[PDB]
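All remarks here apply to the structure that follows.
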Amino acid sequence: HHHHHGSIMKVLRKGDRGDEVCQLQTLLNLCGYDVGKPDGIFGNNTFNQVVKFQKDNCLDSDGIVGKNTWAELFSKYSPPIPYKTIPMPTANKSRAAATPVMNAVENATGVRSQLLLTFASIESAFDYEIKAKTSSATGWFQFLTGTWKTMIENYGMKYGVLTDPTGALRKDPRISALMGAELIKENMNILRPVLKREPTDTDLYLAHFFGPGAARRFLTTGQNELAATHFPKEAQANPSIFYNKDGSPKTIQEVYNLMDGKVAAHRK
Ligand SMILES: CC(=O)N[C@@H]1[C@@H](O)[C@H](O[C@@H]2O[C@H](CO)[C@@H](O[C@@H]3O[C@H](CO)[C@@H](O[C@@H]4O[C@H](CO)[C@@H](O)[C@H](O)[C@H]4NC(C)=O)[C@H](O)[C@H]3NC(C)=O)[C@H](O)[C@H]2NC(C)=O)[C@@H](CO)O[C@H]1O
Ligand code: NI
């Protein structure tokens, strides 16, 4: 039930801090119990609201959030942007069919449709049902199974999606775009501070493909430097882009231009 999901949630209590407290705080708000802006610190305000929430619902009201309380939150919260508001595309594997979808996600998330259209194009040639034969990667945004979960747990409620054990929602174009936009926003906030410029589609794609931490180090690591030297992991994992045909290591500049090149093929 919602009980099994609440069952795997972290058992919280006053004093705790992190993503869980933040999710707790948000659900509280979305349930009518305001605890102010979600800051990730389980303090007094959150504690009181929890107790009161537990009392209003006949739950062991000691202030501790366990299976039953999580279950009650997933049941009473009201999504501020239910995903059904985002239309399904009238066809899979179709750029023209995904546009209206991306336009809706732009209005809902802020992220520009063109950027969304590019990503979907470079990741699944618009097949929102595709599953990479090489890894977890699935759907329009080729979400891995891991990051998808973390994405669904911190933003799902925002669009009315609590759990997705199978991670099967990645096959849903709507929720894929929504989560895609949220990931892009996360990443465009990590980058602008370091890149004295608005992160570009390629900057952003680099974070999407290699992760933000690495993209960060990379977008700031000396043009003529030997990438493989600074990104052994990625180089080993994607030698085709980090190594020349003869096996010599490419420079940072070359790798960048190759990537920008791959992105350049799915733009407007
Ligand atoms: C070998 C190969 O080519 N495989 C491809 C996959 O790698 C690729 O999937 C993407 O893979 C990267 C790295 O494996 C992965 O990166 C993770 O990204 C998340 C979020 O961007 C990072 O977590 C964030 O970290 C910051 C701090 O740096 C936090 O502030 C933020 O809150 C965190 N948010 C989340 C979501 O947790 C991870 O640190 C980072 N991990 C690593 C090791 O770098 C991407 O998430 C994967 N992208 C997707 C869409 O799944 C896949 C798709 O492009 O294609 C494969 O072929
Ligand atoms: Ni409980």
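The chain as shown is numbered from 1 upward.
The backbone N, Cα and C atoms fix where each Cβ goes, and this holds for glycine too.
Per Swiss-Prot, these features apply:
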type: ACT_SITE; residues: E123; note: active site
type: MUTAGEN; residues: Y205 to F (Swiss-Prot position 197); note: 49% loss of enzymatic activity
Reported as an integer number of Å, what is the Cα distance between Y205 (mutagenesis position) and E123 (active site)? 10
With an 8 Å cut-off on Cβ-Cβ distance and a minimum sequence separation of at least 6, pull the same-chain contacts of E123 (active site), or say none. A137, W140, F141, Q142
At a 10 Å cut-off from the C-beta of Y205 (mutagenesis position), count the other C-beta atoms across all protein chains. 24
